[PDB]
Amino acid sequence: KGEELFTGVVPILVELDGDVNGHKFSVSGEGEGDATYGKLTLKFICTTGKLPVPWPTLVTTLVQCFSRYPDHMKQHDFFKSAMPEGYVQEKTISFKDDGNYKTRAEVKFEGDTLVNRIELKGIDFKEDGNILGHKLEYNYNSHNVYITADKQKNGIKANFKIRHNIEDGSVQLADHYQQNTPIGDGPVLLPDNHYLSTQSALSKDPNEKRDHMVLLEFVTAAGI
Ligand SMILES: [Mg+2]
């Protein structure tokens, strides 16, 4: 069973390959997760130089297997149940009055390390919009990720709305439609309707000169 692999501190590697309106970029992330406290501590670096999109727009794309599922809700943890073979996570992120991100990721164990390999494709963004014009504040709000079962594809679906704070006090709504499917042919946990309560804190490393993001995240399952 997959939950046994998450009882302690597990190292994480995140690799993103992106293209937003022709602008190519790569992000490399390193850190660790401790599912017992639903804690994520990571440092992401833009390996290609300065990013053409704001760092907050990439948080949801950049490992829900580290969510803390209370003991009474363990039978509803799809994410850990798909491990070690892993799962495919596909998202369509629709930014209100702007373009969209279509992401495809494979989340799985590579030895004792949990890896998140992502391909991101962004299209139809406005040149001076909130995203390409870098008008988003370097912070993150607390959200609820509503999960439901997709018994047809032996996985789950998630529907949530992310609100990015704009520099003028307004908000940029980023509608998310998620779909997860297991890579392996082993039995997975099909959950009842519930949500993941998320809290994210963004910061910078004072000694780092490259474009980066330090992320402290806490994810807890609720709702049942
Ligand atoms: Mg077109």
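By the numbers in Swiss-Prot, the shown part of chain A spans 3-64, 68-229.
Header lists the method as X-ray crystallography, 1.9 Å.
Keep in mind that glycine also has a Cβ here, set from the backbone N, Cα and C atoms.
Spatially close to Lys79 (mutagenesis position) yet at least six residues away along the chain are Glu5, judged by Cβ distances under 8 angstroms. One mutagenesis experiment catalogued in Swiss-Prot, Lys79 to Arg, is accompanied by this note: In Topaz; shifts the major emission and exitation peak up to 20 nm; when associated with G-65; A-72 and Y-203.
Secondary structure from DSSP puts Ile128 (mutagenesis position) in a beta strand. Under mutagenesis, Swiss-Prot gives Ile128 to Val with this note: In EBFP2.0; shifts the excitation and emission spectra to shorter wavelengths and increases quantum yields compared to BFP; when associated with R-30; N-39; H-66; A-72; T-105; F-145; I-150; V-155; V-171; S-198; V-206 and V-224.
Experimental mutagenesis is annotated in Swiss-Prot for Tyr145 to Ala, with the remark: In Cerulean; leads to improved quantum yield, a higher extinction coefficient and is 2.5-fold brighter than ECFP; when associated with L-64; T-65; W-66; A-72; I-146; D-148; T-153 and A-163. A 10 Å cutoff on Cβ-Cβ distances gives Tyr145 (mutagenesis position) a total of 21 other Cβ atoms nearby, all chains included.
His148 (mutagenesis position): 18 other CB atoms within 10 A of its CB, across all protein chains. Per Swiss-Prot, mutagenesis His148 to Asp is noted as: In Cerulean; leads to improved quantum yield, a higher extinction coefficient and is 2.5-fold brighter than ECFP; when associated with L-64; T-65; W-66; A-72; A-145; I-146; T-153 and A-163.
Using a 10 Å radius centred on the Cβ of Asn149 (mutagenesis position) and all shown protein chains, the other Cβ atoms total 14. Where Swiss-Prot documents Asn149 to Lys as a mutagenesis experiment, the accompanying text is: Increases fluorescence at warmer temperatures such as 37 degrees Celsius. In Esmerald; leads to brighter fluorescence; when associated with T-65; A-72; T-153 and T-167. In VisGreen; leads to brighter fluorescence; when associated with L-64; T-65; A-72 and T-167.
Applying an 8 A CB threshold to same-chain residues 6+ apart, the list for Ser202 (mutagenesis position) reads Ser147, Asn149, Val224, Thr225, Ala226, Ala227. Look at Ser202 (mutagenesis position): DSSP puts it in a strand. In Swiss-Prot, the entry for mutagenesis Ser202 to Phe states: In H9; increases fluorescence at 395 nm excitation; when associated with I-203. The structure shown retains the original residue.
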Hey, how far is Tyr145 (mutagenesis position) from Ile128 (mutagenesis position), Cα to Cα, in Å?
23
Just to be sure I understand the packing, how many Cβ atoms besides its own are within 10 Å of the Cβ of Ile128 (mutagenesis position)?
12
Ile128 (mutagenesis position) and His148 (mutagenesis position), Cα-Cα, nearest whole angstrom:
25
